[PDB]
Amino acid sequence: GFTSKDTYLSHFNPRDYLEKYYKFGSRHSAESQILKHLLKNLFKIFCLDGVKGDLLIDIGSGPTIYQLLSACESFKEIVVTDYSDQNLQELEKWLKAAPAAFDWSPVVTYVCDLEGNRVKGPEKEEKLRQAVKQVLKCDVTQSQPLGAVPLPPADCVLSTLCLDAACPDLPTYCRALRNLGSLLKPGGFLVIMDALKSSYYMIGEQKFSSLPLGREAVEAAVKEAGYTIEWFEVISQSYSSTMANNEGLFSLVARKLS
Ligand SMILES: Nc1ncnc2c1ncn2[C@@H]1O[C@H](CSCC[C@H](N)C(=O)O)[C@@H](O)[C@H]1O
Ligand SMILES: COc1ccc(C(N)=O)c[n+]1C
């Protein structure tokens, strides 16, 4: 069996998720080490590499913004999407600078440092808030992930830690890659970062399924789905034993063949 989609609407607590994985505490936890590596990869893709354009769609954003910090320097507009309405509400609390919003300042500061300290935290945060115009529902398992909502074909589709959680099997994972491709313009970029060989992840006592994929199956599915791989990186760093049973993480950049 595998976690049903509806479980994300009801049982995925966005504040608990942020507390458990993104607090970015002084302790050199496995979670903070992964967060740092993700940030470095995202900086390399968006600011160092030529990954830019008018529109980036972030798929399965959850309640997080860390994956958009470097992207807001390179894209006029960023659209954040998720299957969960609760997650999108928590994201909107940060976007609207509400009092109950999650404290992203340690991560924001870290991203500013990476980029050369050209700007400081508040200026960086304001650039992200200005870039995010739409907060949409999405279902990666559907041929139209965004439903009846129309969007121009995007220059880039980004998905961090979403596809392993949303796809119950390898054929569904390959179809989800094809479905994301429907949102991309020909030659547009696909950026995926996710756990390798992970069959579950936890949010406190709440268990969530994950599709356990190795690097070869991820690369094969991306090629089967109609992309060409630009680069593929595997990091050996895994989450704490209490959080997930992954054997590292991967990051890839691919281009949609027309
Ligand atoms: N079918 C589906 N379509 C879209 N999003 C889905 C989905 N099934 C699960 N999700 C979402 O996938 C996310 C996994 S958590 C990942 C959040 C964030 N991108 C990060 O990097 O931390 C959750 O927000 C969940 O709601
Ligand atoms: C931190 O969020 C994580 C961590 C690990 C996994 C997994 N697929 O093992 C999934 N998520 C969403």
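Here chain A follows Swiss-Prot, giving residues 4-261 in order.
Per the header: X-ray crystallography, 1.9 Å.
Keep in mind that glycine also has a Cβ here, set from the backbone N, Cα and C atoms.
Annotated S-adenosyl-L-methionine binding site per Swiss-Prot: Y20, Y25, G63, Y69, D85, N90, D142, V143, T163, in sequence order. Look at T163 (S-adenosyl-L-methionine binding site): DSSP puts it in a strand.
Take the CB of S213 (nicotinamide binding site) and look out to 10 A: across all protein chains shown you find 24 other CB atoms. Per Swiss-Prot, the feature nicotinamide binding site maps to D197, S213.
Non-local neighbourhood of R18 (mutagenesis position): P66, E93, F105, each in the same chain, at least six residues away, with C-beta under 8 Å from its C-beta. The note that Swiss-Prot attaches to the published mutagenesis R18 to K is: Has no effect on N-methyltransferase activity.
Quoted from Swiss-Prot for the published mutagenesis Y20 to A: Loss of N-methyltransferase activity. In three-state terms derived from DSSP, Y20 (mutagenesis position) belongs to a helical segment. For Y20 (mutagenesis position), the Cβ neighbour count at a 10 Å cut-off comes to 21, with all displayed protein chains included.
While the structure shown retains the original residue, Swiss-Prot records the mutagenesis experiment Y20 to F with this note: Decreases N-methyltransferase activity.
Look at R132 (mutagenesis position): DSSP puts it in a helix. For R132 (mutagenesis position), the same-chain residues that are 6 or more apart in sequence and have a Cβ closer than 8 Å to its Cβ are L98, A100. As a published mutagenesis entry, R132 to K appears in Swiss-Prot alongside the note: Loss of N-methyltransferase activity like its citrullinated counterpart.
Residue environment of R181 (mutagenesis position) contains 15 other Cβ atoms, counted within 10 Å of its Cβ in all protein chains. In the three-state DSSP classification, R181 (mutagenesis position) falls within a helix. One entry in Swiss-Prot concerns the mutagenesis experiment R181 to K. Its note says: Has no effect on N-methyltransferase activity.
Here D197 (mutagenesis position) comes close to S162, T163, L164, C165, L166, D167, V221, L252, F253: these same-chain residues lie at least six apart in sequence, with C-beta atoms under 8 angstroms from its C-beta. For the recorded site, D197 (mutagenesis position), the DSSP three-state label reads strand. According to Swiss-Prot, the mutagenesis experiment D197 to A carries the annotation: Loss of N-methyltransferase activity.
Recorded in Swiss-Prot as a mutagenesis result, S201 to A carries the remark: Has no effect on N-methyltransferase activity. Around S201 (mutagenesis position), the C-beta neighbours below 8 angstroms that are at least 6 residues distant in the chain are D167, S213, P215, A247, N248, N249, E250.
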Integer Cα-Cα distance in angstrom, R181 (mutagenesis position) to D142 (S-adenosyl-L-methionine binding site): 13
